[PDB]
Amino acid sequence: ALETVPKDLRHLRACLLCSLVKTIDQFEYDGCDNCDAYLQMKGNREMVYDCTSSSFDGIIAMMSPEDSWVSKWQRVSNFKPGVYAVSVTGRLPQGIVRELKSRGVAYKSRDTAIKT
Amino acid sequence: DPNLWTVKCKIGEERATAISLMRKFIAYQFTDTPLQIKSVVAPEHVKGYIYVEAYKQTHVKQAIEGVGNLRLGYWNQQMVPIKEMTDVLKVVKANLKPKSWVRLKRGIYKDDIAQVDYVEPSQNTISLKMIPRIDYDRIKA
Ligand SMILES: [Zn+2]
């Protein structure tokens, strides 16, 4: 859709769960689409900087996760089409990751990149 | 499994090409001439060409018609082996973490190592640790 596509290249962040790369305005207005009920991101800016982090590289034009090897490798087949990444460095604090497992949400590390 | 093709592009324009392709796909997806491309990879370390995922070469050949940026890489479509389908996504250590060491390019402390202290969420300025090198106003006039 036209709401997930980034509008301006400047000031762009990325999520850590599904690695959704968009513009800050969309994050403040729309927020994480693939995970909204379990993240509570729409309607505030503090949570955006809390969970999402700008420390990420790599961009991929995901359009058909159901039929794509990159989606299977990145484990993003059950997500909506959009502009994702391949390496998001960061880790959520110890106050939000706890409730994810209780509600049936497996928290995995999307930082597929290597260290040294 | 789908194949990954390579197409040449200009140096310094990779995110703009990606967003333009996304806009074109979103604008020409409910028409009689859709795009069969699966995805495109634009690594940050590389600068000068981009990748594209598709089964046959005709797909990407007919999918990049009309764009004025990929005109250079239109008469040749190279195919990479299947073993190179996993090294493109690899990244060697983004690169923004507090209490880390970074170097400077401009200023006076050129080609010197430093250390990060605090990061501003505004994404406009960042602190830095460094030992002064000035002469304390004794040599200069
Ligand atoms: Zn996410």
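What you see of chain B is 176-268, 271-318, where the numbers are those given in Swiss-Prot.
Cβ atoms here come from the backbone N, Cα and C positions, even for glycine.
One entry in Swiss-Prot concerns the mutagenesis experiment B:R246 to A. Its note says: Reduces the affinity for Pol II elongation complex; when associated with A-247, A-249, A-250 and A-251. Classification of B:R246 (mutagenesis position) by DSSP places it in coil, neither helical nor stranded.
For B:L247 (mutagenesis position), applying a Cβ distance below 8 Å and a minimum sequence separation of six or more within one chain yields B:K183, B:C184, B:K185. Under mutagenesis, Swiss-Prot gives B:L247 to A with this note: Reduces the affinity for Pol II elongation complex; when associated with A-246, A-249, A-250 and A-251.
In Swiss-Prot, a mutagenesis experiment is listed as B:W250 to A, annotated with the note Reduces the affinity for Pol II elongation complex; when associated with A-246, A-247, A-249 and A-251. With a cut-off of 8 Å between CB atoms and residues at least 6 apart in sequence, the same chain places nothing near B:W250 (mutagenesis position).
If you take the C-beta of B:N251 (mutagenesis position) and look for same-chain residues 6 or more apart in sequence within under 8 angstroms, you find B:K183. Swiss-Prot lists B:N251 to A among its mutagenesis entries, and the accompanying note reads: Reduces the affinity for Pol II elongation complex; when associated with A-246, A-247, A-249 and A-250.
Annotated domain 'KOW 1' per Swiss-Prot: B:273-306, in sequence order.
Cβ neighbours within 10 Å of B:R246 (mutagenesis position), excluding its own Cβ and spanning all shown chains: 14.
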